[PDB]
Every structure is written in C-alpha cells, then in structure tokens.
Amino acid sequence: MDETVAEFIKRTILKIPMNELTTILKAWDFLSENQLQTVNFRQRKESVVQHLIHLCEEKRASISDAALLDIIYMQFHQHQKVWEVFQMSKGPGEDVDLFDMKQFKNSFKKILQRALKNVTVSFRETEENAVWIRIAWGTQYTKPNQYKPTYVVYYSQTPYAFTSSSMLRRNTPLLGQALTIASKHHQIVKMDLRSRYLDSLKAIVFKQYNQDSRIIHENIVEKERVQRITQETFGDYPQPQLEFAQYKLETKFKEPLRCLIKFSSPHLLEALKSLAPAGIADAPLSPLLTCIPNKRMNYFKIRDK
Amino acid sequence: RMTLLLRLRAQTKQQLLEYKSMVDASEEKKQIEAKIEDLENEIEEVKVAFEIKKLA
Amino acid sequence: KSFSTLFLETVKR
Amino acid sequence: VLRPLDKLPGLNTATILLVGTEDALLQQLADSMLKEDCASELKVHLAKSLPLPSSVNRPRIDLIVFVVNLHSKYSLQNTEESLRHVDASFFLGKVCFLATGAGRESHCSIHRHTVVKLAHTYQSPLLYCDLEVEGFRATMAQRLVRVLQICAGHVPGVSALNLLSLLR
Amino acid sequence: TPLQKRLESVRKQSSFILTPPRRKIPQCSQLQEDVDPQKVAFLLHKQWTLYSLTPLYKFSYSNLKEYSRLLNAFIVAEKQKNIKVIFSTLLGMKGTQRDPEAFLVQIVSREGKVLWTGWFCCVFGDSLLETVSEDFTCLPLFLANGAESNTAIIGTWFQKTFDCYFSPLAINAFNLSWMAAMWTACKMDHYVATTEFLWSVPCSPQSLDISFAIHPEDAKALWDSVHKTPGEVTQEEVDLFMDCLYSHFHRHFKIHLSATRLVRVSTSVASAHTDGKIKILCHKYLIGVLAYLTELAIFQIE
Amino acid sequence: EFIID
Amino acid sequence: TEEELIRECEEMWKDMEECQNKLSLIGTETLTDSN
C-alpha cells in the first residue's frame, strides 16, 4: 500500500510459485487464518497477486514486512542468487556473551544507517538459530533499492555469515564491516566460498555434511583400487557444491601459464566422485579437487610449489 | 555328447591348423602396391587349396 | 586326457 | 605383451578381450555379447590398457577388440599406447577396432578417418557401432561373437588368418 | 558434370583419403570492397547459431524486395497461427570473386530492433560452386541468432519457396579443437578475450563442465612451443597443442581432459560452440572463420 | 606442499 | 567312438603342446609401433 512497496509485494508474489503460496503467505503473518479463505489461492496467478495485494491495501503493508515477505520467499528459494561466505574472527578473549537478537538488530541497523542512511534492513530470526538479514541498499542520494537486495544469512553466534553476492558494490566492505561490528567480532574475511546452494554452504563451512562369471574383468585389481581411493577422499553423501569451483592457475607448463579453470556441474562433488571410476580421472584425484569441502573452499587461487 | 566331441574334433582340426600355420610362419626367416598382390594370389590360391579341400 | 570337459564335467564338483 | 597362442585353447571357449578406457560401456557390450545363448563358451575379458597386469592362468585369448570411444581422444591415446603391447602375430586376424560413439558425429573428438587410418595401418577389421544404445549393441554383440568363432576356430572352415582376408 | 561431378565428389569425401587438412593460419582478412562497416561491425559480436543450408533453387540477387514481402507476409501469418523483413546483400562476405554474395534476413520490429538477423554466406566454398548448376545460388552457411522459433519459421519459408534445407550445423569436438588451434595461431594484437575451452565430461549421472580458460597471450606462447612448420598448421600440431592442454590439466587435476569432449572454444578470434549456437565473431577475421565454417558446412551438405 | 605435482 | 576320436584329438593336443613349446621358444613377442 505504498510506492516501491505495493508493487514490490506484487513483484515478489508473482515470484513465488503456485504450490507454495500458502506456505510463504502463512509465515509472514499479515494474512491471518481468516484472510486465507477470502482469496481463492487455486484460481489464477494474476487473480491472487491482485487480491492478496488488496488484502495488504486493507492491511496497509509497509516495506518493513514487505521485505520480510522477500526473506520468506528466499528461505525456500535459497538455491538461487549465489552466496558468498563471510568468516568473522575475534582475537584473543572470551566469546560474544551478548548476542541479543534485539541488540544485534540494533547494532546492525545503527551501523548500516550510519553510512548507508537509506536502507531497509529486515531481519528474520529463523528456527535453525540463524538470523536471516535482508538488506535493500541505497546511498543517501537515492531511495533504498528493493529491486536487488543483499540477503545476509548470519548464523547467530557463528563466525561465518553467508551473503547473497548480488552486485559486490562499495557496500560489500560495509556489509562485512557492519556484520563484524554488530556481532562482537573484529575482522570480517570473505571465505571465498561462493555457491548457489546455501544448504550446502552451511554444510561445508560448519563441517556438518558427514556427521557375471563369464565377464572376467582383467583390471579388477585396478578397479578395486580406484574405487577404494574414491571412498577415502569422498566418504559418503557429498554435498552439492554446484558452483563454478574456479582454479585460477598460475603455474609454469611442465614464466607461468595463467589458467582460469571453472568446474561447472549441477552437482559437483558427486560429479567428481563418479569421475575416476568412469575412467575420466586417475585414482588419486588431485586433492585440489578432493579437498573442496575439506578446505572449505572452491574459488581457488593456486600457485606453484 | 558325440555331437559335442564332433564340434571338438572340428575345432581342434582347425586350432592345430592355425598352430601349424603359425609355427611354419615362425620357421621362415616390399612393393606395397604388389605386397597386397602377393597377398591376394594366395587368398585366391589357398582358397582353391581349401575350397577343393572342403569339397573333398 | 583333455582336462577340458571330459574331465571337468565328469569331475563336476 | 599379449600373444595369440601363448595359452592352450579349451573346448568351446572363445575368450574375447574388450579394450576401452571407459568401462561401463565395455561392461554393457560384454553383457549384450553374453545375452544371446550361443553355442560357444564365451569367457569375455575386459581391460583398459594392453600391459594387462601379468596374471598367469589367463586363457588363450582369441580376440582383442579395441573399443575406441570416438567421443574421447583418450580412447585413442590409450589404444595407440596399448597398440604397442600387442604381438605382431596377434594383429593378423584376432584384432578388431570397435568405434563406439560413431554416428552421433557431434561428440566426436576424433575424426572417423583417424580411427580408419589406425585400423588400416594395423591391418585389422574396424567395426563401427554406437555401444551406448542396446539396439546397436545387441547386433554388434552378435557381430563380435561371430568374429569370435572365426578367430577362435569354432567355425571349422575359417581361421583368424582367413578372417582379415575377408574384411580388407 | 552437372550431377555426376557431385557423385564423384561424394565418392572422394566418403573415401576418407588421408584427411589431415594442413590449414593456413587464418590470414588477416583486410575487409574486401564495400563490406558495410556498420553492418559488418554489427554482425561481428553476435552469437550466430550455425546451420547447413543446401543450395537455393531459383534464387536471384535482384528480387530481394519480392522475397522480403513474401517472407514478411509469412512470418506475421505464423503469428496468426509489427515485423519487417529486410533482405540485404552484404557485398563482400565471399572468399573468391565467383562465390555467391552473402545476404542477410533481418526480422526488424517500430524501431530497428533486429529480432532475428539471419545470414547466409558462402566464402571459400568453391567445393560446392563447381559441383552445382547455375540455377542454384548455393550458400552453405546459415546464421540464426534470433529465437529458435523464428529460425524454425524462416527455415520453413525457405524450404517452401527455394527448396533449401537447414540442417543445424554441429561442429564436432575434432573440428572445434582445430579451430581452437588456428585461432591462437593468428597474428593478432590486443587480445579481446581469454582462450577458453569449455569441456564437458561424459559422466552418465552428472554433467560436470570444465572451462579451461587460458590467458590468450599465454596460449599463444604455448602454441609456439608446438608450432614448427609456419604458414600451415598440421593435424599433429593441433593435436600437440591440445595435448599440451591435456598435460597441463591432467597434471593439475589428475582428470584426463582428453577423455572429455570440447563443447565451446572461446578465443580472441571467434568463440565456437558445438550444439549450434557457435560462432561469435569477436575480431574481423570473419572471412577466415567463415571460410572454415563454410568448409565444414560443405562436409554436412556433401 | 601445495601438491602441484 | 570317443576312445578312437580322442586318440588323435589328444594327439593333436600333443602337437599343439609341441608347436606351442615351439612357439614358446621363439618368444619374440615382437612389437609393432607406427609404420
């Protein structure tokens, strides 16, 4: 029920698919149980995106909760808008005895509006104990832009704070700065982990993923070996990186020979696992390629050694 | 069984045929345009040597 | 003679 | 180094040894080559490269079909590397050059002339097919198994030596 | 001579007699005669989806307005099932003087929003001219870039009026590696883009793709390592360039790139895919890149 | 080392 | 029958055992590179 708010809600309501209309509209709380029956969710897309936004016209929707709608949309569509991983680092001392979600919301919004005075920061403390910050940016010269927001999934007391790599503007060093000063840390470092599957980045940065008689195969002693070495490097249930696992090679050919390798698969760490047994790869499959989760890194910048 | 022993006789009268051919080739110790020509004049002459053999 | 089958079939095991 | 007559034959055993870098496709070809209940024992052998780690009791191998996956230049660099460990008396009749992936002609990292030149410069039959599809496998399997009975001597009129005189 | 010459050509092609085409490094093709600088420059950095086009029966480079109307009235009728069609002879996209002049087909929508911009060119394609009669103006190459829907409509119109048939030209990874090698062999300066080779491994469950993007000057120095005979690049030299890539990739990641297939070879000269959406023409070598592309289209036609 | 072998 | 047939059949087995020991003594296993 406002400029860049009502039509913003319209643009985020045609984004959400028809199946999970109830799921996202129930969680953002503006449509109570009585309001759900008024609109027939099963009829049409333009019908619902017109009646629902009217149901907020009577509900006088504001950007503070319109952005929360976008948050809840992305919580089920986090597998888009490839995510950078920021890693905080406190120095020597005790941990953050005060991460009050109210205090963190204050210490983040205050620092962000200290310089980026026109931003619509909207938090959503999820049930997995990970505040799902969404930031619509805009300098003092412009209104906060909700067209391209920068969602930041900060796990509540974790040194790691995922970030939607939207545009990587001059706010990115302020995104990390506000993040590391709201949560009582000192150094913000981009881990350089950049994947589209946040549910896999969560696994990686937390190490949370692993916790006939006639056909005489003459190279059976080699197939057994290659299967063995592909089970002590890729143990069980690898997580889908699905990311351009770059290897910006700077090595001499055996002065350097610059390369910018980009492994690109819908499911990378499983694609590598089925390489050596398929004959494409050697059995010891180059730890540069096996230690993507073990190093918690895929955007490599290797050199010679 | 006799049919199976017959399939064996036959198979061995040809496996020893191959064995004897190879050992005779090992017993022995150029114009590629005609190297296939003095390759062809047996594949016609072994052919008349064994089509009559099969025919007998 | 002939380990083959005339032995192997007869010594089927 | 493999030799044709290094071991003694069985009775109806026709031991063919597939050669190809990709091994799932070799396994599929071996499955199709044993799907038909032929009149010969068919102890099919698989491999990846002709050094063929030296294990005694390996039967008299009656055929080596070099499955050259035309989609991958590796399958030729691993065939041409493996072509140097075949006895010169083995290349006469008991060698075929399967070229899987031919016909798709859009994935071919290898021009089919190159496999033609390789299979002509080694004087051995070259049988195109597309091993990925059973419709072209369950008919190439019955071609490799009738070449098998020729090289293994099961047809009592034609040797492996007579074979290449037919497929020139 | 009118057909039997083509039958003998088919015999020669199917014979496969010692093919390795030692190819001249694409020479700097100074823009011949007119070659409308605005038009050609507009035609360079556009991702042409190649097709193989059989010779057009009863075509003439005088009746462009009649074909323009006949096709415009057909495209908008396929919308019944706002658009202007401008046939435009390019006047310079030809290798020899006897080649047919390349001509465009642009779906111009109000303003000059060229939706489709078709392109038929026959450059250095004198293996088809000397085998087809005079009535056919043969342009083996067809270049789309517009949506596949509009291409699959103008192609139908061309089949209906000219008896020409569009097989989607698919550059096999062998030809792709060839062109990836002769384009890092060129004598260009100020390399526009890195020499990227988008591989795609043949895994059955998964579809991992590799972008072996080399620094364009670094690949030129790697090509000079395997380049010994000047003037013409051989099949062995191309294979050694590709194997130096293989032995710099399997060296690093222990996965045999030679066991994979090229899908796209981006180069400072011209990007080139496999599945058809192939020819981006970054530099003005397009009479040589198009020479290779037409020579490849003959392979599909003949 | 940085296993560049 | 089989008594008389395996008489030379195994005699042919002896001949391949000699011609193989003949072939196992030449033992050249000669290689063939390109050309």
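Numbering, chain A: per Swiss-Prot, residues 1-211, 234-276, 289-339 in sequence.
Even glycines carry a Cβ here, placed using N, Cα and C.
Secondary structure at A:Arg11 (mutagenesis position), as computed by DSSP, is helix. Swiss-Prot documents A:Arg11 to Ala as a published mutagenesis change and attaches the note Decreases the binding to centromeres.
A mutagenesis experiment is reported in Swiss-Prot for this position, A:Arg196 to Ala, and the note states: Decreases the binding to centromeres. Reduced to three states, the DSSP call for A:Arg196 (mutagenesis position) is coil.
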A:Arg11 (mutagenesis position) versus A:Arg196 (mutagenesis position) - Cα distance in angstrom: 22
Most crowded position, judged by CB atoms within 10 A, among A:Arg11, A:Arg196 as mutagenesis positions: A:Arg196
